[PDB]
Amino acid sequence: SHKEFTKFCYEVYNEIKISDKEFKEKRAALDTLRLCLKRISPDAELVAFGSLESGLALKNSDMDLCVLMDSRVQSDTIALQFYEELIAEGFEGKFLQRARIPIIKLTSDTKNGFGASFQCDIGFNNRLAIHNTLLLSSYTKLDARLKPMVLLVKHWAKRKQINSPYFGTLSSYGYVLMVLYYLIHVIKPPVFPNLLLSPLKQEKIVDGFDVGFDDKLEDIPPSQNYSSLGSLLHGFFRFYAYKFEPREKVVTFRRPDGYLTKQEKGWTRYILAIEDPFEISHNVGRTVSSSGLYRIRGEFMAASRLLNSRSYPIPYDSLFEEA
Ligand SMILES: O=c1ccn([C@@H]2O[C@H](COP(=O)(O)OP(=O)(O)OP(=O)(O)O)[C@@H](O)[C@H]2O)c(=O)[nH]1
Ligand SMILES: [Mg+2]
């Protein structure tokens, strides 16, 4: 059936999605940060990436931004000038540099009226993140079931304390890729085709990596999978609870059949292996510890058993209860 679960999923979705009010205030903040950047560098561009831009944002989400500029202009100097302009405009935050890469982390706004807890990361020439955002955004436009599924999965992982990359578990971006991997390579018939492996895909090289994918979306047939949101979600929990083998296999978007061993890849950290679709040398689940994977798997298992429970009424609310 899944009819009652599907209705429940849409109810939670509507409550957890970013409201129009917040989306418009984030867009106002971006306009303001663009003004500050203009004052310091008229040639540079400020762009948004991540879930706000791909349309996969929950209420009260952080902002992910990137300054694009000529690569012959050195990034740390403009980063510093931008940072100083932001501080002078009443933003609070930190300027830092890991290796060669400068980063501004804004944690507050004291003047412009965007909040005491305005949270915004600003990277410099992070072109790959823009591209992986274009990808996720394309999938979001290809099937209306993607957005609510992702939001629910993210909300679930937050509630269960398995969405903490600094504490041994997995980034939200890692969960989005796990969803996508399920929708492309696991479910039958597929919800999505693999856009990177399309015969119509044109190579595009950016910072060493191929970021090409078929983006002519209006020529792609609709899915021949007709599952409700509830059934999709139950399938997803089931696959990562019982079928996926994290010790041996890699979540990937580079194989026609989605099959890849950690060994071929050289990924013996690698407790959980998710190959980024573009930056194929980057394991997105590298933050996942041995205990974190246990808890992640335990929660996939618990979600599966709840949706499979023969004891009615099924307490669906418990899917989003704080572990
Ligand atoms: O390993 C990573 C993680 C992050 N990213 C890039 O950073 C973006 C934001 O990474 P997040 O983990 O914040 O994704 P999110 O926006 O969906 O999660 P919430 O903040 O909503 O909790 C991602 O959408 C991707 O563009 C990477 O490219 N690689
Ligand atoms: Mg984010």
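Note that chain A is numbered according to Swiss-Prot, with residues 40-307, 323-377 shown in order.
Structure determined by X-ray crystallography, 2.3 Å.
Placement of Cβ uses the backbone N, Cα and C atoms for every residue, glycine included.
Per Swiss-Prot, the feature UTP binding site maps to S90, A168, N171, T172, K193, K197, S211, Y212, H336; the stated evidence is experimental evidence. Counting only same-chain residues six or more apart in sequence, the Cβ atoms lying under 8 angstroms from the Cβ of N171 (UTP binding site) belong to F88, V250, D330, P331, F332, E333.
Here Swiss-Prot flags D101, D103 as Mg(2+) binding site, drawing on experimental evidence. For the recorded site, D101 (Mg(2+) binding site), the DSSP three-state label reads coil.
Under the DSSP three-state reduction, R340 (ATP binding site) is assigned to coil, being neither helix nor strand. The Cβ neighbour count for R340 (ATP binding site), using a 10 Å radius and every protein chain shown, is 17. Summarising the annotation, Swiss-Prot assigns ATP binding site to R340.
Residue environment of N164 (mutagenesis position) contains 19 other Cβ atoms, counted within 10 Å of its Cβ in all protein chains. In Swiss-Prot, the entry for mutagenesis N164 to P states: Predominantly performs monouridylation. The structure shown retains the original residue.
The note that Swiss-Prot attaches to the published mutagenesis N165 to A or P is: Abolishes catalytic activity. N165 (mutagenesis position) falls within neither a helix nor a strand when secondary structure is assigned with DSSP, and so counts as coil. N165 (mutagenesis position) is surrounded by 20 other CB atoms, counting those within 10 A of its CB over all protein chains shown.
The note that Swiss-Prot attaches to the published mutagenesis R277 to A is: Impairs binding to RNA; when associated with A-282; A-133 and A-137. Also impairs binding to RNA; when associated with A-282; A-321 and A-323. Sequence-distant contacts of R277 (mutagenesis position), defined by Cβ-Cβ distance under 8 angstroms and a gap of at least six in the same chain, are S358.
Swiss-Prot lists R323 to A among its mutagenesis entries, and the accompanying note reads: Impairs binding to RNA; when associated with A-321; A-277 and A-282. Also impairs binding to RNA; when associated with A-321; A-133 and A-137. All protein chains included, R323 (mutagenesis position) registers 13 other Cβ atoms within 10 Å of its own Cβ.
Counting only same-chain residues at least 6 apart in sequence, those with a Cβ under 8 Å from the Cβ of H336 (mutagenesis position) are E329, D330. For the mutagenesis experiment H336 to A or N, the note given by Swiss-Prot reads: Abolishes the UTP specificity and converts Cid1 from a TUTase into a poly(A) polymerase (PAP).
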Fill in the blank from the handout: Taking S90, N164, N171, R277, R323 as the recorded positions, the residues having C-beta under 6 A from ligand 1 are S90, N171
Practice task
Would you count the other CB atoms within 10 A of the CB of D101 (Mg(2+) binding site), including those on all shown protein chains?
Solution key: 16
Fill in the blank from the handout: Across the binding-site residues (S90, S211), the Cβ with the fewest other Cβ atoms inside 10 Å is that of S211
Problem - Other C-beta atoms that fall within 10 angstroms of the C-beta of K193 (UTP binding site) - result: 22
Fill in the blank from the handout: Rounded to a whole number of Å, the separation of the Cα atoms of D103 (Mg(2+) binding site) and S90 (UTP binding site) comes to 8
Practice task
Report the recorded positions (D101, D103, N165, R277, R323, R340) that meet this criterion: Cβ distance to the nearest atom of ligand 2 under 6 Å. Use sequence order and write none if nothing qualifies.
Solution key: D101, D103
Completion exercise
One would quote the Cα-Cα distance in Å spanning the 15-residue unmodelled segment from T307 to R323, in whole numbers, as 8
